[PDB]
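In what follows, a structure is listed as structure tokens, so that the remarks can point back to it.
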Amino acid sequence: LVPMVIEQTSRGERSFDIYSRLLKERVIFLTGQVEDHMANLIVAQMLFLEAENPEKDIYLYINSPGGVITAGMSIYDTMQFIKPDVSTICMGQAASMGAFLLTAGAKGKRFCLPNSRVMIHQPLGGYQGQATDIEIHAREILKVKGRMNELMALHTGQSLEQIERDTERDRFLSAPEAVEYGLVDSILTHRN
Amino acid sequence: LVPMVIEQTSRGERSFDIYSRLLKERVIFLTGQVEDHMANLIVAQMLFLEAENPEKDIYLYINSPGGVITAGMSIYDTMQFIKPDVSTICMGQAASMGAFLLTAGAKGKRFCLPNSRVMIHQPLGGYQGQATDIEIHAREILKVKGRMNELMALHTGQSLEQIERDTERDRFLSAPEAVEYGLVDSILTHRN
Amino acid sequence: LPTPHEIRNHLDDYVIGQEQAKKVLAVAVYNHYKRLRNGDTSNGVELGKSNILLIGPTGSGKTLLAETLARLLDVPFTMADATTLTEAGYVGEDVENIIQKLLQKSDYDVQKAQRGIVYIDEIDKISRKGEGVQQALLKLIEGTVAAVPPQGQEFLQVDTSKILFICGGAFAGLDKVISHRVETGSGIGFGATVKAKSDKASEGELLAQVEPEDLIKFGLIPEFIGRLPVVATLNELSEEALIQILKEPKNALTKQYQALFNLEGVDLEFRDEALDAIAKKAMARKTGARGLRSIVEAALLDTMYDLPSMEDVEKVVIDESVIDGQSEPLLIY
Amino acid sequence: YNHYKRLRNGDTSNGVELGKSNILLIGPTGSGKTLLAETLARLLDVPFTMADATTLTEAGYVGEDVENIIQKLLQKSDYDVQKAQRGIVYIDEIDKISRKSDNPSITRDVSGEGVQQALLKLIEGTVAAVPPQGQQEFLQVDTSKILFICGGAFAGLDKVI
Amino acid sequence: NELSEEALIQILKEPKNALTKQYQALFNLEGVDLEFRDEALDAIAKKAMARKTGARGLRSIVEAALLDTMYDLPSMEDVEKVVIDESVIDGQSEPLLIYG
Amino acid sequence: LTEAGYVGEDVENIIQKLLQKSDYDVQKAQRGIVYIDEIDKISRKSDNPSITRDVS
Amino acid sequence: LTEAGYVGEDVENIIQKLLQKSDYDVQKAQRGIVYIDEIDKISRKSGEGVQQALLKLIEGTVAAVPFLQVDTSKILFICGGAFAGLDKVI
Ligand SMILES: Nc1ncnc2c1ncn2[C@@H]1O[C@H](COP(=O)(O)OP(=O)(O)O)[C@@H](O)[C@H]1O
Ligand SMILES: Nc1ncnc2c1ncn2[C@@H]1O[C@H](COP(=O)(O)OP(=O)(O)O)[C@@H](O)[C@H]1O
Ligand SMILES: [Mg+2]
């Protein structure tokens, strides 16, 4: 159950949901497994915010253990497509897909809480069938792995070889480590 | 279901649900297992209350048997980040994750009911796979355990070594015992 | 007539701060009265009025600022409230009641009434979802021929096309509306700017940048905004501002008590430290400048209640503890 | 121009009564509806007055009455009924008396539909009882030859059209 | 019909009681002659249209742009003309005071 | 027209006008004709609750 | 007293009656106190207009009869009342 909130305005009274109220402030929540349905909801919110005001930054809170790659890329492209800067904040954890979106935010607007886990790993997939079909899917997953590594290097600033070596297996990075690795820009520990 | 209540104000009569009604008074309920979905809900409420009044303390009622560490850490980081002090009250019980958040409240504003039970234990996890990847996860859980103990010692005030000894196995603390251990500041028995 | 500088000088004597607002009223009044006196205009042009609009929080000196202009001149002055006014055909009163109080104050003199000024408070709180009152008040502005009974039987009617309308009110939330327009729309979130320091310049600065679109969002009808071309912004009295109000203004609170004390050959030394505490108390209870009098009155009542009881009194010294109430100002002999 | 001809032909030197035609100035808010009325009074040789529809209300209520409009006209005509029976009137904010989405008429719209009902006989022409000055005499003024102009914004009428 | 930028420009000078003419007479009382450039009026209409204030907005725009100009003239003599430029409306520039 | 005891016009005003046409002759006014236009407007608001007296 | 313009009661009788007890002396008259009881009963929340009617004579007024038009700048207008409902307002 989502609690309801009231926004007092000179024009009059109004009611909003906990998430709907924060949406008006250009805040989007990315929680749970990444999938097409939840991804579309995030994409729709980004498009709506851009139409309302394309000159204001959009804040996206990432807390998920990852998920489908196609669904995640649907959000990554939307962030770059829309001119407003999409600020990413990591809360709790940021897995492969979550970490990819966390580092996809505008430079200087990628934040992470002091106690947060970030994991990056190569894409996971699988296919069963004829040998010919295996090669088709095997080559496609490999291309996705290479494409994601290139994007990770561009945002993080690390070399292609370094990203491949570190992404070969699961790599857990704490908030301070994410700063040096380039996944995030700063750590928000207290409000000044 | 959730009962609905009426609130009298200058504008007029407004209908609120039991949980939404208490949210106006800066009261947040943390019930059930701690997960990403419910964790984000609490984070949204905390941020909403901060904007409404960043000078009034926030009350968080904790009654849960534990949950995901990452989900709980999102709430802990939010509590420490927001300027308003967060008052934690233990109702019924407070497991490892619940106890950690219970002791994470502002020093002097942590309370516990007379018959509440607090239990603290080391992190629990698991992984199935190769020996190289399991070592990564096996090494990450230890880091979380160490980081968790450091935070527990800082809030409770006891030495880090003592926390490790008591956290090795499940340890149940009553309302009075929690006061001596430092997990709570006082016990609420009657309204004065 | 006196130049805007002269008016501003008089305002500074009885007002501390709000330099931008004082400039608007100094020029506004100068032009309004200049147009009235020069009705001919040296040509066939019919000079139009420029209504004034004041925006500021409670206890910002709006009433005092307007009173200074009326007191400086020899014309009548009247005040009113928007919450009392309602639509036609309802239990509430109508806008015509405002003119009713203007004639009585002006002694039923059309000439003296036209040169007079009228002020309105709490202009807000009657925005959209209410709108009817604005429409009723929209007629008074831009010119009317409202009639009022005399000797309160020709029903002398005064034209409202030569009377200055000064609308003031405390807009709550307007800062947020302007913030989004003039800053990032962050609101709630880790990357937002929460007003937790109680900044006294943020509101004043933001309000100074207010624009018609901001008023539209607030609920103000665009037509009503058009009737008020001149707009002025007033900042909230900060801690340092309150300290000056006790001594800088001509008829300051301290001066009034000092004059009463020295009348009997008794000096009244207001410790600079005690003044800050007096101002701090006002902010604690959010009583504004109005509360200042009550704060000092209580602290001086006991002191002035015993001062005449004994003779040879030479001087009094108010201190920090006196304001708190745990001590009495030592008397000199 | 037509009004002057009717006034000059007030003696009905023909086989007709030369009925009048009222105007309804429907213009977007801020287009100068009120300006066209004020400017018209600078060259008018007959009494002219302005009024607001928001203040008008049905008879028997605290609000203003429709007959008060003629009262203002008498002042401009030096309280002359002969001159007041051939003047002009410009009603303003006529779009505010429109029914507020209450066609079923759950309650009598004294400030809305009620004002229109009282004005029906005024525009067409009816001997109204205006106060002597402003009830003992109730001066009778005929509004059969008085032109009534109505100006309003009609916000939202574009959607209907 | 709704007023457009072109209509606002004409209404600023064409009417006998236009806003520009009213201010000119106001300055004539002090002795200085006020002039409004064609480009200045053009920018005024654009600002009013953007704010949706219409004709009524013209008076507010000019008041703010000329507030400081007339705040010194009553007590600041030796001036003969005050030219208004488009930049003056935006606030970047200031009135081009002339002495003679 | 409005109910007696209110600011609105009273029903008796109709006879007053009739007298003026008859030179205030009661005998003449007692045999004249009267027309009441807009009679449908005074129709009671059936839907409206019977709480506030419909003087109009 | 009634509201300004009303003919039921005279609102200026307070300044007039004061001189009667002061042997019609300006110095004596402008030296005492004038207690106006039950001021809250007429206070708003027609009643509001009464306050303004009394303000006509509270300050800047010259009205007296031997018409003497004696000033009231010294008269102490101590208005008293119970203010029924002020406790809940506060
Ligand atoms: N700068 C100032 N100096 C002295 N008194 C002030 C000042 N500002 C406000 N006041 C006090 O406040 C009162 C008027 O407040 P008002 O203008 O009505 O506030 P607002 O208009 O914000 O409600 C006066 O009685 C006056 O003594
Ligand atoms: N077509 C126009 N020509 C000249 N001035 C206009 C015009 N339309 C509006 N105005 C200006 O608007 C002001 C009056 O507006 P008003 O006529 O009350 O608006 P509305 O027609 O919506 O009632 C005048 O000062 C006038 O200069
Ligand atoms: Mg109009």
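Here chain D follows Swiss-Prot, giving residues 93-226, 232-258 in order.
If you're wondering, the header gives electron microscopy, 2.6 Å.
In case you wondered, yes, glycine gets a Cβ from its N, Cα and C as well.
What Swiss-Prot records for D:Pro120, D:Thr121, D:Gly122, D:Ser123, D:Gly124, D:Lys125, D:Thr126, D:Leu127 is ATP binding site, and it gives experimental evidence as the kind of evidence. Under the DSSP three-state reduction, D:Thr126 (ATP binding site) is assigned to helix. In sequence order, D:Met142, D:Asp184, D:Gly248 are the residues of the chain that are 6 or more apart from D:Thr126 (ATP binding site) and have a CB within less than 8 Å of its CB.
Quoted from Swiss-Prot, the note on the mutagenesis of D:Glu185 to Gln is: No ATP hydrolysis. In three-state terms derived from DSSP, D:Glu185 (mutagenesis position) belongs to neither a helical nor a strand segment and is classed as coil. Cβ neighbour count for D:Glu185 (mutagenesis position): 22 (other Cβ atoms within 10 Å of its Cβ, all protein chains included).
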Of all the binding-site residues given, D:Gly124, D:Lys125, which residue's CB has the most CB neighbours within 10 A?
-> D:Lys125
Where the criterion is a Cβ under 6 Å from an atom of ligand 3, which of the recorded positions D:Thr121, D:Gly122, D:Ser123, D:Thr126, D:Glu185 meet it?
-> D:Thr126
If you count Cβ atoms within 10 Å of the Cβ of D:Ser123 (ATP binding site), leaving out that atom itself, what do you get?
-> 18
Pairwise CA distance, D:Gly124 (ATP binding site) versus D:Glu185 (mutagenesis position), rounded so that it is a whole Å = 13
Residues from the recorded positions D:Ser123, D:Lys125, D:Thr126, D:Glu185 that lie close to chain E, Cβ under 8 Å, in sequence order | D:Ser123
In the structure shown, with every protein chain counted, which of the binding-site residues D:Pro120, D:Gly122 has the densest set of Cβ atoms within 10 angstroms of its Cβ?
-> D:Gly122
Filtered D:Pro120, D:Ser123, D:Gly124, D:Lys125, D:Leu127 - binding-site residues with C-beta under 8 A from chain C | none
Close to ligand 2, in the sense of Cβ under 6 Å, among D:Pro120, D:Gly122, D:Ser123, D:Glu185 as recorded positions, are D:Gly122, D:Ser123
Using DSSP reduced to three states, classify D:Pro120 (ATP binding site) as helix, strand or coil.
-> coil
Excluding D:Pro120, D:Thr121, D:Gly122, D:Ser123, D:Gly124, D:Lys125, D:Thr126, D:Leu127 themselves, the ATP site's Cβ centre has within 8 Å the residues D:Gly119, D:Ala250
Row D:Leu127 (ATP binding site), column other C-beta within 10 angstroms, all chains, value 13
